[PDB]
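Student: A single structure is presented below for examination.
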Protein chains: 4
Amino acid sequence: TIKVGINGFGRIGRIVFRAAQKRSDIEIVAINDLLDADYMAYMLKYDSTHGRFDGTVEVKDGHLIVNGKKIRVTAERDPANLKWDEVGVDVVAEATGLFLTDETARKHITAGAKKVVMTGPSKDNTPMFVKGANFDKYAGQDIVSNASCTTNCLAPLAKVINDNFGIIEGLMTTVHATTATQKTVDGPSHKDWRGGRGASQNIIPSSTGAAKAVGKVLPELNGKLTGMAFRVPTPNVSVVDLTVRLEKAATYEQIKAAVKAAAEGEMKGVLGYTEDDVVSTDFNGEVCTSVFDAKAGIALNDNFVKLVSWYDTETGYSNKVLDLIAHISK
Amino acid sequence: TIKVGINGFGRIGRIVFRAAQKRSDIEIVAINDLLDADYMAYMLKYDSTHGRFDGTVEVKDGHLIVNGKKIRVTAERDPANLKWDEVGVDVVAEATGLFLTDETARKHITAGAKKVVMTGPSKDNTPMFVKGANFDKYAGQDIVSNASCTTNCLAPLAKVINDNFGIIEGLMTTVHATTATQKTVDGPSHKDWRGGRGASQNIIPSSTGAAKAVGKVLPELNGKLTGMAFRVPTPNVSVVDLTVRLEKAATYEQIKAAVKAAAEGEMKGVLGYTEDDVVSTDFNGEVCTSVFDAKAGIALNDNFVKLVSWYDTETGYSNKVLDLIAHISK
Amino acid sequence: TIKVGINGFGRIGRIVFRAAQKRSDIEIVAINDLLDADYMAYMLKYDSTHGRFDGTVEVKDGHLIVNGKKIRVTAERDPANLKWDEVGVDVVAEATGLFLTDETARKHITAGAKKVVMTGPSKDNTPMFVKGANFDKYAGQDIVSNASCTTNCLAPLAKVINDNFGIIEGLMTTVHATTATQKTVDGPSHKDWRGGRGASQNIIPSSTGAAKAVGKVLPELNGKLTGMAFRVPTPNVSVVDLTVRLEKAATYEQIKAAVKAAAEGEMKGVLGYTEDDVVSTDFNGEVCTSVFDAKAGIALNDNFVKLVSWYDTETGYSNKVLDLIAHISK
Amino acid sequence: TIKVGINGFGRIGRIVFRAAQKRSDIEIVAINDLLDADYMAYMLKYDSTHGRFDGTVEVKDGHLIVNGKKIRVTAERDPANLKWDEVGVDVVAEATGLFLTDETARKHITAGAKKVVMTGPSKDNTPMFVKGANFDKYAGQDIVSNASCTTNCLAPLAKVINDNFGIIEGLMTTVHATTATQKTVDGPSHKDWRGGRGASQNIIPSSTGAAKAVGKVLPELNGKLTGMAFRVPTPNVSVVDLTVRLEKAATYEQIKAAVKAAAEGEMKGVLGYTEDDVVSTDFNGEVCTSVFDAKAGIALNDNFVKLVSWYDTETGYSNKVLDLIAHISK
Ligand SMILES: NC(=O)c1ccc[n+]([C@@H]2O[C@H](COP(=O)([O-])OP(=O)(O)OC[C@H]3O[C@@H](n4cnc5c(N)ncnc54)[C@H](O)[C@@H]3O)[C@@H](O)[C@H]2O)c1
Ligand SMILES: NC(=O)c1ccc[n+]([C@@H]2O[C@H](COP(=O)([O-])OP(=O)(O)OC[C@H]3O[C@@H](n4cnc5c(N)ncnc54)[C@H](O)[C@@H]3O)[C@@H](O)[C@H]2O)c1
Ligand SMILES: NC(=O)c1ccc[n+]([C@@H]2O[C@H](COP(=O)([O-])OP(=O)(O)OC[C@H]3O[C@@H](n4cnc5c(N)ncnc54)[C@H](O)[C@@H]3O)[C@@H](O)[C@H]2O)c1
Ligand SMILES: NC(=O)c1ccc[n+]([C@@H]2O[C@H](COP(=O)([O-])OP(=O)(O)OC[C@H]3O[C@@H](n4cnc5c(N)ncnc54)[C@H](O)[C@@H]3O)[C@@H](O)[C@H]2O)c1
């Protein structure tokens, strides 16, 4: 099995942890964070979105004992002191959101780890990979990024559409679920004034680099897509609204056929397909990073269409982080 | 003053009433609904969205007495039995949502009213008029429709963009505020399954004819626009997300210049313009039916752009209903 | 196995169904509602609160096929026409909320059923039974009621406190989750004006008979308890706030000791006990009808205390409906 | 007029500012905060709860110009450097929530101010005052506190009830609106684990010292009251739920009479009275710190009753802060 260490036991670190429990190829052996082992156990045990942890969690001697397995807990603010080698860590899931560059993440390799997977878009030229889009381009680099949740949703769909009909250009809008960075009531958000306004009372316009980032995982689409976001008061599921101009004329039925074929073929487990009258909550706990909603989309004509795809911002992304870890471990 | 009668004291009927109080040329003299005066007074007095009524409302002899003025309250299920003439009603604001056809609405004329304005889109060929779009095309018709709130937002913006740069094709998405048609919890909705899902926990994909309806008030745009909606857990303000392909190249700055010019000139009071970091709640109580958000929009290139415009589904629309009434009575 | 038939496939009927799937002794063989099989299948398959159905649901010949088992679907507005005998129904879970009287409910007996359990409080003198409170008093009655969700939470707790310290008088408040009876936006509610106000933006004071209803299942407490409710913008979990005056002095520690003893003994499975820092969502899916929150309560002195107990309005109640069914069929 | 300087332009500082615009006796001449004048102008201009500021706000030379009046803006992290004397400040409204003791608040007097009013409960023995309860006990001290919003709601009601029937003992529960200290999604809250859970999805039990604090403003009630709180997903209005044991027997009608008399007499403007079917939103913008809801309350008997009172956590409190400032200025 692959031994993983999680740096940063936040929303993502915890979902990566919970998802890993259902996997036999990956095993989390250590967790690092500036929180008390007792507090971490509580946040693992109870979750307003994902429900109670299905298993046993006890704190003994400052460490966590999850389902019997002892998990080393530390509180190092500096990655270089993590001593991952003492616990035999192969890959480190970097989830603090603070070390998104090579020289910072590299510290884990200095601390004993062999490879690092950033659970967010790298801030430098560190390569990003998205399952269904470019895992095959992986060339053995020791530090890698899993891009973002929106890019993970957009990339697979954009690939199927482009491969079959050719995307001339497209604009995306993601109706985004409330994040941890937003506020409960009108408060300060210096770099993002709109973002500081009460999340529960508002539809908040926001900018996103997720659409442009698709160009990095799918070079052939570089410069052909961009978009924005609207932050809404929902808890977990977001939706991508992609308006595209096709090179090859295609009826909506042909578009549905192409997506469905991919969902049951080369992108099974990545891209999902549905024709049901679904709503956001129906995807809470969804592992597919992109679920094509056939009935929600609409076409003006054979070359201008609006496609809709759902994604659980935490569950889908987190499972793919594990997929990348497995992939880079050969 | 134009003496108006309101049929259907629901959400729209009530806001039309509150709005009319601030107009010296329009005067509400009668209301008809299947609710007792006491309950109607209560619903006028208190509103979770618009706040308390700015004035006095009392019940005497089963009739409302608002700000000292007596208002005849009736409970006729049949418009034909309304006797509008008895109280001198000139125009009837038809807001029950039940008589959106000439046949049904004409009963008000039989009952003594001179003209009728439907506060919703016509089901038959009754002409629809949208301020800033086609009020100039009015030709003496005694029964007219004010279209829907979404159409009132899209039409003015679409006209400005088309007149200046020419819209080849467009696809819209309205992130819609929760409607009274929605369920608080997963309940039966045979007409629209998704619509019966809990409104509070979901982002609900929905269909809309507002985009296509633009082709009716702006024939030159017939067949060039269509779209859908996403209903979200917010109270009053919605936003249109318009993705358009332009005939004539235009930089985003030039597009902004054009919109601002219209807002300050020809479409003053209908189309608004802002460059502030606004969010939905900033438009609660907004009179303009469409407020261009300069900083929220984004352009892929000089011919493919995404525009954003806000609108209070109740305040804007209701003020325009009053405008149409004044317009057809000139 | 006890063969059960469900009349009314609404919220309660559906959860009773999901819950029954996990019971080897109870078996649902028929459902009756005025909805088509297709729609019912959809409502069973997807739920915004409870998630997707854990199993397979298919429609064949207008009948449901859940987990391979065929379930007879009918659409009778009249219980008398149900023919329960044809499918061998032993007990009928009456969940339409329309037949809460012996006269009306007895029609199921005429239709071939042996016994009937109302999933709501009786309107007449049909006896009500609450697990942990008076199941032992059952005396062969063929038509019984399971009371309401709030009563199921209050009764067990009230009994433990009374049996040990003696309740002289008590006043309760249930901070209630939003019900399907509520409006998403300010709409008509002649029966309860406050109840027609927008559920999403308000804290709505409401009346409840659950506290007084305790006097019926626990006669010794008749006339000693009453209370009210506050409906809030949350989905499933409610909480009772019970302020009581004790006959025998008791420290909060002694009260905790007593409650814990009952939860681990006589009331195991009905009354739960916790000392964790829980919040409402931690009880979504909770089977216990009352979960004592040890750290939330507070005592003024040894004779005046405020107790707090949580309850999932749907999961707890529905599991007990099944318990009553099994109990009256023993 | 009294010249006031505000230290801390947060939620409270801003509402105190906006309320002061409607007062001719008080004039804000300076504001201090670690935010940019441009950012402060934006937060003053737009508010999701209170709507847009009714007036003009422009930033010139690093200062704010509100309705023409120039307001000195500074960004001193240390009160002693505020130089209040240069702007002629009489009283300082201390709203940062950081200087709740004599020695810290005293710095303003060192900086040139004459008196200080803490907009929160003092952490030391600094005297607290609540309008309607003990303003008359004010003995000319230079540093004073306005207690908290819940105490401001509870104190006046408790006084009327105690004065007329005598409170033997009582327990309170405040259904509290979402505060700035809560989180949007499950995050860290080291001193309050429950408080770190998602506010939008939960009913969160919480402890409060507001009930006990009543003993400080009303010594005669010292030790007779205590309580707790439930944090719910509403934006602005909270409600006090007081269960009391009366010394003198009183029917609910006699209780309503006593409260109404006080509301129209000695506590006019402080204590409000209503018999309408109101809900939380009906009190958004309420200046009365306590509004007795006659129809929501319930009595078990003539000596044990449950009273309900509403309060806008920001508007009511803020207006009383201004009242205290006026009061201490003779
Ligand atoms: N939340 C999502 O939906 C989502 C989706 C895709 C990518 N991401 C990315 O995941 C990253 C983390 O996001 P999150 O929501 O989990 O954040 P979070 O704030 O919930 O968690 C961050 C965690 O890191 C810990 N930490 C902080 N400083 C540390 C330090 N100096 N050393 C060690 N540990 C430390 C914190 O204690 C906290 O527990 C970000 O890059 C974010 O962009 C998030
Ligand atoms: N609410 C919005 O945001 C919005 C926006 C654009 C257009 N509209 C339109 O407004 C119209 C009404 O919608 P609403 O949201 O105000 O609904 P509503 O149900 O609140 O109002 C309908 C009112 O008519 C009354 N009524 C019913 N039958 C009647 C009868 N037979 N005679 C007299 N009165 C009767 C009802 O009691 C109710 O008060 C619809 O055509 C709708 O499409 C609404
Ligand atoms: N939901 C809760 O939290 C809760 C808690 C305790 C008790 N209850 C009780 O459950 C009962 C039902 O409430 P609900 O919330 O499930 O409501 P609901 O409206 O969702 O369910 C009623 C169902 O009965 C169906 N129906 C209507 N008429 C019918 C008929 N004539 N014949 C057959 N089927 C018919 C409806 O289609 C609907 O599906 C009530 O007595 C209620 O008090 C509910
Ligand atoms: N919010 C309520 O409903 C309410 C009710 C009653 C009492 N209070 C009390 O009011 C106080 C402030 O609460 P709030 O909600 O306004 O807080 P907030 O966080 O919204 O505002 C605090 C403000 O003080 C400013 N500030 C911070 N540090 C400063 C410093 N070092 N020097 C100068 N200025 C500084 C911050 O920039 C911020 O603008 C607290 O004691 C709170 O308990 C609040």
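Chain C is numbered as in Swiss-Prot, which gives 2-331 for the residues shown.
In case you wondered, yes, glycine gets a Cβ from its N, Cα and C as well.
From Swiss-Prot, for reference:
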type: VARIANT; residues: C:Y43 to I; note: In strain: ECOR 70
type: BINDING; residues: C:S149, C:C150, C:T151, C:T180, C:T209, C:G210, C:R232; note: D-glyceraldehyde 3-phosphate binding site
type: ACT_SITE; residues: C:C150; note: active site, nucleophile
type: MUTAGEN; residues: C:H177 to N; note: Reduces activity about 50-fold
type: VARIANT; residues: C:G266 to D; note: In strain: E830587
type: VARIANT; residues: C:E267 to A; note: In strain: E2666-74
Student: Going by Cα-Cα distance, which of the recorded positions (C:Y43, C:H177, C:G266) sits nearest to C:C150 (D-glyceraldehyde 3-phosphate binding site)?
Tutor: C:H177
Student: Check C:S149 (D-glyceraldehyde 3-phosphate binding site) against DSSP and tell me helix, strand or coil, would you?
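Tutor: DSSP assigns C:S149 (D-glyceraldehyde 3-phosphate binding site) to coil.
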Student: What does the structure give for the C-alpha distance between C:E267 (variant position) and C:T151 (D-glyceraldehyde 3-phosphate binding site)? Integer Å is fine.
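Tutor: Between the alpha carbons of C:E267 (variant position) and C:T151 (D-glyceraldehyde 3-phosphate binding site) there are 20 Å.
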Student: Going by a 10 angstroms cut-off between Cβ atoms, which of the binding-site residues C:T151, C:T209 has the sparsest surroundings?
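Tutor: If we count Cβ atoms within 10 Å for the binding-site residues C:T151, C:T209, the smallest count is at C:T209.
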Student: Please report the number of other Cβ atoms within 10 Å of the Cβ of C:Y43 (variant position).
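Tutor: Its Cβ has 18 other Cβ atoms within 10 Å.
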Student: Hey, for the D-glyceraldehyde 3-phosphate site built from C:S149, C:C150, C:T151, C:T180, C:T209, C:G210, C:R232, who else sits with CB inside 8 A of the CB center?
Tutor: C:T175, C:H177, C:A211, C:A230, C:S239, C:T314
Student: What whole-number Å value do you get for the CA-CA distance of C:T151 (D-glyceraldehyde 3-phosphate binding site) and C:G266 (variant position)?
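Tutor: Between the alpha carbons of C:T151 (D-glyceraldehyde 3-phosphate binding site) and C:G266 (variant position) there are 22 Å.
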Student: Counting all other Cβ atoms within 10 Å across every protein chain shown, which of the recorded positions C:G210, C:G266 scores highest?
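Tutor: It comes out as C:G210.
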Student: Identify which of the binding-site residues C:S149, C:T180 has its Cβ surrounded by the largest number of other Cβ atoms within 10 Å, counting every protein chain shown.
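Tutor: The residue with the most neighbouring Cβ atoms within 10 Å is C:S149.
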Student: Which recorded positions (C:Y43, C:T151, C:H177, C:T180, C:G266, C:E267) come close to chain A, taking a Cβ gap under 8 Å as close?
Tutor: C:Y43
Student: When you rank C:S149, C:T180, C:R232 by Cα distance to C:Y43 (variant position), which of the binding-site residues ends up on top as the closest?
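Tutor: With Cα distances computed to C:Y43 (variant position), the winner among C:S149, C:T180, C:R232 is C:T180.
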Student: Quick one: of C:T180, C:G210, C:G266, which recorded positions have a CB closer than 8 A to some CB in chain B?
Tutor: C:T180
Student: Which value in Å gives the longest Cα to Cα span across the D-glyceraldehyde 3-phosphate site residues C:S149, C:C150, C:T151, C:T180, C:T209, C:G210, C:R232 as recorded?
Tutor: 16
Student: Could you measure between C:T180 (D-glyceraldehyde 3-phosphate binding site) and C:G266 (variant position) for me? Cα positions, answer in whole angstrom.
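Tutor: Roughly 33 Å, rounded to the nearest whole number.
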Student: Indicate whether C:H177 (mutagenesis position) is helix, strand or coil by DSSP.
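Tutor: Where C:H177 (mutagenesis position) sits, the three-state DSSP reduction gives strand.
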Student: May I ask for the distance between C:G266 (variant position) and C:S149 (D-glyceraldehyde 3-phosphate binding site), taken between their Cα atoms and rounded to an integer number of Å?
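Tutor: Between the Cα atoms of C:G266 (variant position) and C:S149 (D-glyceraldehyde 3-phosphate binding site), the distance comes to 24 Å.
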Student: Among the recorded positions C:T209, C:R232, C:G266, C:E267, which have a Cβ atom lying under 6 Å from any atom of ligand 3?
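Tutor: None, as no Cβ falls under 6 Å.
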Student: Which residue among the recorded positions C:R232, C:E267 has the fewest other Cβ atoms within 10 Å of its Cβ, if you could check?
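Tutor: Among the recorded positions C:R232, C:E267, the sparsest Cβ neighbourhood within 10 Å belongs to C:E267.
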Student: Work through the binding-site residues one by one (C:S149, C:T209, C:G210, C:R232) and name whichever has its CA nearest to the CA of C:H177 (mutagenesis position).
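Tutor: The answer is C:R232.
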Student: Kindly assign C:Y43 (variant position) to one of the three DSSP-derived states: helix, strand or coil.
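Tutor: Assignment for C:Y43 (variant position) reads helix.
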Student: Neighbour count, 10 Å Cβ-Cβ cut-off, for C:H177 (mutagenesis position): what number do you get?
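Tutor: Total other Cβ atoms inside 10 Å, all chains included: 23.
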